[PDB]
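Contents: one structure, followed by commentary.
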Amino acid sequence: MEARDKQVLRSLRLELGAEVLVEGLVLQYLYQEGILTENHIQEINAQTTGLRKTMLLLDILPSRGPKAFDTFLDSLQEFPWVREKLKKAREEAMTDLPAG
């Protein structure tokens with residue numbers, strides 16, 4: 001049960017985390033919606049480059065954010081390709097019981 005959203009994060013976390021976005025309204029809808037928090041502020045304000053911001057969510061959701069995904073995706077400045085590949089990892093990254 002408690003390993004579906006966090007599983008997605010980690011997965012696509014490193015994937016798109018390596019390099020995908022460098023700017024675009026995203027964590028703004030989040031930080032506001034609640035996805036984030038003061039704690040994030042520190043991490044998000046920490047980037048110092050641009051690609052970090054992304055890593056951030058991917059770095060926060062896994063620790064600070066139980067149901068921040070659905071919303072963290074609603075931000076996906078590039079959803080068309082980031083959201084798909086994401087929810088894809090929600091279906092894939094999410095440890096499944098079945099097998100075949």
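Header entry for method reads solution NMR.
Cβ atoms are placed via backbone N, Cα and C, with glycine included.
The domain 'CARD' annotation in Swiss-Prot covers 1-91. Per DSSP, the domain 'CARD' (1-91) is made up of 58 helix, 0 strand, 33 coil.
Mutagenesis annotation in Swiss-Prot: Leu27 to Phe, described as Loss of interaction with CASP2; the structure shown retains the original residue.
Sequence-distant contacts of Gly65 (mutagenesis position), defined as residues of its own chain at least six apart whose C-beta falls under 8 angstroms from its C-beta, comprise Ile35, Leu36, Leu57, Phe72. Looking at Swiss-Prot, the entry for mutagenesis of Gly65 to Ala says: Loss of interaction with CASP2.
Around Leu27 (mutagenesis position), a 10 Å sphere centred on its CB holds 22 further CB atoms from the protein chains shown.
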